[PDB]
Amino acid sequence: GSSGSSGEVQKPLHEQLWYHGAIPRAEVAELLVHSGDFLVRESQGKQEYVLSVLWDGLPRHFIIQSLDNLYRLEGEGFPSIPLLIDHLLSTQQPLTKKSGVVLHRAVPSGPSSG
């Protein structure tokens, strides 16, 4: 029974734990070990994030949401990615109708982004 709890919802994105930064697609599966491990990464120099999450022994890659000035994945949108994560993580909501991934575990990387 010895691990941290979840948290950091109301923190900025720049003080998350799962926000690794600019990482390649291969590094994902080196970091994720548990079905439910996720991180958020940046693309190949595009201002566009990707959610990278291990499900059924396969590190899925979904571009982070963006509609307006929000992020929306199942239901409504939120002003921050980390705010949306919590309302997925505590609810176990499916990331897409096409793979039924749900958030469980957050790979820590520390707060020092790049």
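Sequential numbering from 1, following the chain as shown.
We read in the header that solution NMR was used to get this structure.
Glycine is treated like the rest: Cβ placed from N, Cα and C.
Here Swiss-Prot flags 18-107 as domain 'SH2'.
The mutagenesis experiment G21 to V (Swiss-Prot position 463) is recorded by Swiss-Prot, whose note states: Abolishes kinase activity. In the three-state DSSP scheme, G21 (mutagenesis position) is classed as strand. Sequence-distant contacts of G21 (mutagenesis position), defined by Cβ-Cβ distance under 8 angstroms and a gap of at least six in the same chain, are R41, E42, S109, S113, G114.
According to Swiss-Prot, the experimentally introduced change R41 to M (Swiss-Prot position 483) is described as follows: Abolishes pTyr binding. Abolishes association with microtubules. Abolishes autophosphorylation. Reduced kinase activity.
In the three-state DSSP scheme, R41 (mutagenesis position) falls into the strand class.
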